[PDB]
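K.L.:
Have a look at this one before I ask anything.
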Protein chains: 2
Amino acid sequence: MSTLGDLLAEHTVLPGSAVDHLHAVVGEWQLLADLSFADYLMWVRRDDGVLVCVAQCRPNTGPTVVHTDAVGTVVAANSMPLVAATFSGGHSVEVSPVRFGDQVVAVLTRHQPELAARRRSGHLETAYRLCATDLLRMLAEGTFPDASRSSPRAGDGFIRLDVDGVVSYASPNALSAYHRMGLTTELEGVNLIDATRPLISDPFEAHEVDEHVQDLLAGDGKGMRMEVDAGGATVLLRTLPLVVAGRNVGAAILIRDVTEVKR
Amino acid sequence: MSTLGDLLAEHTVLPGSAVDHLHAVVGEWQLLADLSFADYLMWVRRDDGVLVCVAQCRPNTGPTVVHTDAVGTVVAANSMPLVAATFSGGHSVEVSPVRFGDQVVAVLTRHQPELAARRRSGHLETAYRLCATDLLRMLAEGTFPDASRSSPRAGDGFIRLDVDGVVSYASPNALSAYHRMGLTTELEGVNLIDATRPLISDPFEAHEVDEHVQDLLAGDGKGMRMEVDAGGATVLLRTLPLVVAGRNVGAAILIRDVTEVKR
Ligand SMILES: [Br-]
Ligand SMILES: [Br-]
Ligand SMILES: [Br-]
Ligand SMILES: [Br-]
Ligand SMILES: [Br-]
Ligand SMILES: [Br-]
Ligand SMILES: [Br-]
Ligand SMILES: [Br-]
Ligand SMILES: [Br-]
Ligand SMILES: [Br-]
Ligand SMILES: [Br-]
Ligand SMILES: [Br-]
Ligand SMILES: [Br-]
Ligand SMILES: [Br-]
Ligand SMILES: [Br-]
Ligand SMILES: [Br-]
Ligand SMILES: [Br-]
Ligand SMILES: [Br-]
Ligand SMILES: [Br-]
Ligand SMILES: [Br-]
Ligand SMILES: [Br-]
Ligand SMILES: [Br-]
Ligand SMILES: [Br-]
Ligand SMILES: [Br-]
Ligand SMILES: [Br-]
Ligand SMILES: [Br-]
Ligand SMILES: [Br-]
Ligand SMILES: [Br-]
Ligand SMILES: [Br-]
Ligand SMILES: [Br-]
Ligand SMILES: [Br-]
């Protein structure tokens, strides 16, 4: 009886809406573990005030520090004072809440390698860690996840857009994919739509992408997954609007060149 | 004009069969870059004896050392003596051939972090690197690839089976997935089918998996991708038979828990 669903039914009295939301978190948090270069555990609090670990993720972009399976672990609340308190007043372990409605419905613990063993902070690792912090804030504010097997992983290609839709960071993989798509220009410092629109092969899709990204940034649209042909290449795109305290602070875009994977 | 296809047509006189095979390599070699914790570049040799880089992959499981896009690079043969020689007589850069028919149709260069900056060799990293060596040998022998967007990545869950179908190594993620599927036992040292069969929910699928793995190990069957329900969980499995000099030396299995990704 080991799934998140079985565990939440056994140990918890969360309503079906919050149960859905936690299922959605676990369905999405590979991206968080990858961008953080960290392990996460998800903890719920029963009636008893007793704590249960109901899910766990490891990063694919670096070593785990949680080699043992933690799921199903049931622990007295005072053996984890902070986690217990995060349910209340709201490894190198950081603790953060997951909100739904306005209740903390779960708490994540983040575990990662001690300082000299970790992914040295080049630009890629900085841009990823900064995005992980943005999503952790959305988790705490109850705005991510909102409401697939094939979507890009962070390592496939990562782009950070600022509020005006200007690329503030593009990973080497993302730049690789845009070159295969026909980009002969830099990506960083350029309006993403202006760089992207001319590359897209079908003129209807070109406009769809343009409108999507405009809506994303405006708060008019949710993130989407899409497959686009450009320049002989086929890329998969996944967009994620980023928000603080009810406002848009740009977007993350994941991209995967699937030209040869497709075929 | 930046795709592998456009590049091979422009610079090469390879027959359509070998052109297919290189497309297949690029469609699959994310798994090699991930298991190697390394970058790869693919090089072809024109008429001129001049060398062209026609594809490039970075690892998702560690930092790249090739930050620049190398695709389309055209270089005199003697500026890369070894690569040139690998076409002939058959970073920390290792060079290996890709055979098709019995010709070397391309050469891979592997580039990776200098020794103190790399993924320290715990068991996971050793098991991955050993499998990468097995596939590089199959590439050199022309037996991999043979002939999807959703299949497991190496980091999702990795299992090495020996010739008798006994698990010689299972990553933490793989063990995690088998626990969600209902495994209350160790995986390492156990016959994989015997551990797996009782967990599978549908009795027809249980038998299919059993037969597949038997065929895989016998050389009676190619690798496959499959989605299975077990114990309330849903996993995606991808099998890869491993072969040296015409014989089976077991198999790699990649597994991804898609219980919450599915939903
Ligand atoms: Br993901
Ligand atoms: Br690890
Ligand atoms: Br542990
Ligand atoms: Br364990
Ligand atoms: Br704590
Ligand atoms: Br450590
Ligand atoms: Br950034
Ligand atoms: Br899918
Ligand atoms: Br825009
Ligand atoms: Br990258
Ligand atoms: Br750029
Ligand atoms: Br345009
Ligand atoms: Br335009
Ligand atoms: Br969508
Ligand atoms: Br196209
Ligand atoms: Br892969
Ligand atoms: Br990945
Ligand atoms: Br990197
Ligand atoms: Br470089
Ligand atoms: Br570049
Ligand atoms: Br060389
Ligand atoms: Br280095
Ligand atoms: Br092994
Ligand atoms: Br697919
Ligand atoms: Br067997
Ligand atoms: Br793992
Ligand atoms: Br085990
Ligand atoms: Br059975
Ligand atoms: Br059985
Ligand atoms: Br298949
Ligand atoms: Br089931």
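Chain A uses Swiss-Prot numbers throughout; the residues present, in order, are 1-90, 109-165, 171-286.
Technique stated in the header: X-ray crystallography, 2.0 Å.
Note that Cβ sites are derived from N, Cα and C of the backbone, with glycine treated the same way.
Sharing the feature lines straight out of Swiss-Prot:
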type    : residues   : note
MUTAGEN : A:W43 to A : Loss of activity, cannot rescue a deletion mutant
MUTAGEN : A:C53 to A : Resistant to copper and NO inhibition
MUTAGEN : A:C57 to A : Resistant to NO inhibition
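Looking at the shown structure, what environment does each listed feature sit in?
P.N.:
Cβ environment of A:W43 (mutagenesis position): A:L51, A:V52, A:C53, A:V54, A:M80, A:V83, A:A124, A:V125, A:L126, A:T127 lie under 8 Å away, each six or more residues apart in the same chain. Secondary structure at A:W43 (mutagenesis position), as computed by DSSP, is strand.
A:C53 (mutagenesis position) carries a strand DSSP state (E or B).
Using a 10 Å radius centred on the Cβ of A:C57 (mutagenesis position) and all shown protein chains, the other Cβ atoms total 26.
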K.L.:
I'd like the number of other C-beta atoms within 10 A of the C-beta of A:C53 (mutagenesis position), please.
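P.N.:
For A:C53 (mutagenesis position), the 10 Å Cβ neighbour count is 20.
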K.L.:
Among the mutagenesis positions A:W43, A:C53, A:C57, say which ones reach under 8 Å of chain B by Cβ distance, listed as they appear in sequence.
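P.N.:
Near chain B - Cβ to Cβ under 8 Å - we find none.
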K.L.:
Across the 18-residue break in this deposited model, measure the distance from A:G90 to A:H109 using their CA atoms, rounded to a whole number of Å.
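P.N.:
In this entry the gap's Cα endpoints measure 24 Å apart.
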K.L.:
So 5 residues are missing between A:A165 and A:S171 in the deposited model; what's the C-alpha distance in angstrom?
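P.N.:
Cα of A:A165 to Cα of A:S171, across the missing 5: 14 Å.
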